[PDB]
Amino acid sequence: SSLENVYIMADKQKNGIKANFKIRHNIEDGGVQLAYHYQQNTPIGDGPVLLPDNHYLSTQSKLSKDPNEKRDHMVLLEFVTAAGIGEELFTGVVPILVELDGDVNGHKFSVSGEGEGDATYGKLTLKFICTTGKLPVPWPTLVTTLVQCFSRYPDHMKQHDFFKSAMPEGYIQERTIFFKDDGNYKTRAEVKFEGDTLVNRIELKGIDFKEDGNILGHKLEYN
């Protein structure tokens, strides 16, 4: 498993939030590949949202494989809890669909994911398939791109949950992810309800990657 803290701050000028954090990918030789994340979220609707005090999301991920699956894929379990120093839509189990189109150093690919979120327990369970064939980057590098409205906000912090407050209309989530000493991803996603289903539609563009670096060279552990 992995555990990372997403640091969130209000962005009042855009009626949204910003975030930053670092992901530590494990390299097959024992090293670490840092991926520095810079994030902004803006609401799709023109109504009020919850603009939070500074806080973090404590985010734990576990990656596995479906033993009966021969397509290139990732099974993902996550537990996420907000910590210090629209909500009615999330009181039960909510189906999730994720659809991503990407292009990294000219390698185009698509990913489709399905699963469910249970915000009461901060819990996500999803399975992702590369629908175009072989994924041209390591799965772990796409985890953060591939629905923070499923975070568990403790009752005493519920006034700081921007993500659910923007629902059902949703939000735009944008990132730049800088892979240390390597290339970057830029992502734009729309996260919103389609009926009773929470959908994450994403475009990802990756540039400046090293052909023999840890990403295009597939030198990251599957974790």
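Easy rule for this one: first residue shown is 1, then count along the chain.
Note that Cβ sites are derived from N, Cα and C of the backbone, with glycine treated the same way.
Other Cβ atoms within 10 Å of the Cβ of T59 (mutagenesis position) number 21 in total over all chains. Under DSSP, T59 (mutagenesis position) is assigned to a strand (E or B) in the three-state scheme. According to Swiss-Prot, the mutagenesis experiment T59 to H, W or F (Swiss-Prot position 203) carries the following note: Results in significantly red-shifted excitation and emission maxima.
For the mutagenesis result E78 to G (Swiss-Prot position 222), the note given in Swiss-Prot is Suppresses the 399 nm excitation peak, leaving only the longer wavelength peak at 475 nm. DSSP assigns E78 (mutagenesis position) to a strand segment in the three-state reduction. There are 21 other CB atoms within 10 A of the CB of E78 (mutagenesis position), with all protein chains counted.
Cα atoms of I85 and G86 lie 25 Å apart, with 19 unmodelled residues in the deposited structure between them.
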